[PDB]
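Trainee: Here it is, the structure, as structure tokens.
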Amino acid sequence: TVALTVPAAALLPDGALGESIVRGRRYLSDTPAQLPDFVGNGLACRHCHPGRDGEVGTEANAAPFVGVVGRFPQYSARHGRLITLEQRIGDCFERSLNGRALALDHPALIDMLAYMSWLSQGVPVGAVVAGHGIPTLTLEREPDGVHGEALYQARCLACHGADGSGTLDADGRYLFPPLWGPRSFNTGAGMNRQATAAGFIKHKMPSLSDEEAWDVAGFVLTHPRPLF
Ligand code: HEC
Ligand code: HEC
């Protein structure tokens, strides 16, 4: 694998590409507000693909976009065939944002691609970046949702709410996003899988033990959310 690196915003090119990258960043950080026809819930891309310093998709083990463009096209078991990055983004619009895929030549889609290509600057095509994806966490026992409930109240609730509905910021965007219910991700999302949720929670919290991450993920995933 190659190391995860984040290019400097100060070195962005003047011109059409620079401008596109900037719009891309915004669509990824502010998605429900910038793309209302395509988003069906309260989530922005940055709520599962967080980043430091205004960027999006730059954190190891939280599915960073750094280096993503060199990994597509790739086989998708979901589709039964090779898919492009444009299509992969479409899947997260339909599942994670409970919405609709943008047309494959939609200029907002091309802006998001330009942003991801900028983040992938210097990464060799084909190379795998350290920290890519969300590494799964799997324990050899059932997730204990009773224990999980107690852990939720002690470690999560303060941010994500008793009802899992999250906390709105002053501008109507989620400061702390919703974890279940009608504004959360739908059942088709990868985050609706126990080992992916457990792994995401384990790595994004710093901190929880493996058993704790496993059990609280189980509790979160007992709740209703939109059907895909
Ligand atoms: C207690 C262990 C928990 C659990 C189970 C979760 N969280 Fe959070 N969370 C917070 C913020 C600002 C985000 C957006 C991403 C970021 O910038 O880091 C998240 C994201 C999540 C997700 C994915 C998004 C979703 O809506 O499903 C999940 C599954 C999740 N969290 C679970 C903020 C906080 C906190 C404020 C300091 C605290 C405490 C937690 N989260 C704790 C938990
Ligand atoms: C949590 C509810 C998510 C939101 C909101 C979005 N995405 Fe997502 N994405 C999510 C998971 C759990 C994964 C799988 C990670 C893995 O281990 O592979 C993804 C994956 C992507 C990818 C593929 C990344 C790769 O390395 O292959 C892309 C390009 C992607 N997601 C884009 C994306 C965009 C553009 C979003 C806002 C529209 C978005 N995602 C939201 C979980 C979530």
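Using Swiss-Prot numbers, chain A covers 32-237, 243-264, in order.
Just so it is clear, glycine is given a Cβ too, placed from its N, Cα and C backbone atoms.
When I checked Swiss-Prot for this same protein, it listed these features:
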BINDING   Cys76, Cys79, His80  heme c 1 binding site
BINDING   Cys187, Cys190, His191  heme c 2 binding site
DOMAIN    44-158  domain 'Cytochrome c 1'
MUTAGEN   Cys123 to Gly  Loss of function
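Can you tell me where each of these features sits in this structure?
Mentor: Around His80 (heme c 1 binding site), the C-beta neighbours below 8 angstroms that are at least 6 residues distant in the chain are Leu59, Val87, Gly88, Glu90, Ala93, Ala94, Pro95, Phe96.
Sequence-distant neighbours of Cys190 (heme c 2 binding site) (same chain, 6+ apart, CB under 8 A from its CB) are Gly197, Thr198, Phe207.
Under the three-state DSSP scheme, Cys123 (mutagenesis position) falls in the helix class. Spatially close to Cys123 (mutagenesis position) yet at least six residues away along the chain are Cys76, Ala220, judged by Cβ distances under 8 angstroms.
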Trainee: Cα distance, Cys79 (heme c 1 binding site) to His191 (heme c 2 binding site), nearest Å?
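Mentor: Each residue's Cα considered, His191 (heme c 2 binding site) and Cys79 (heme c 1 binding site) end up 14 Å apart.
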Trainee: Centre the Cβ atoms of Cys187, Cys190, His191, go out 8 Å, and tell me which other residues of that chain have a Cβ in range of the heme c 2 site.
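Mentor: After dropping the recorded site residues, what remains is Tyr183, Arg186, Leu188, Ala189, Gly192, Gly197, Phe207, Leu210.
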Trainee: If you draw a 10 Å sphere on the Cβ of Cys187 (heme c 2 binding site), how many other Cβ atoms land inside?
Mentor: 20
Trainee: Using the Cβ centroid of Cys76, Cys79, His80 as the reference point for the heme c 1 site, which residues of the same chain not in that list have Cβ within 8 Å?
Mentor: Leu59, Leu74, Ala75, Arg77, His78, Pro81, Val87, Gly88, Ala93, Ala94, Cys123, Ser127
Trainee: Please report how many Å separate the Cα atom of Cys79 (heme c 1 binding site) from that of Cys187 (heme c 2 binding site), as a whole number.
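Mentor: On Cα coordinates alone, these residues lie 16 Å apart.
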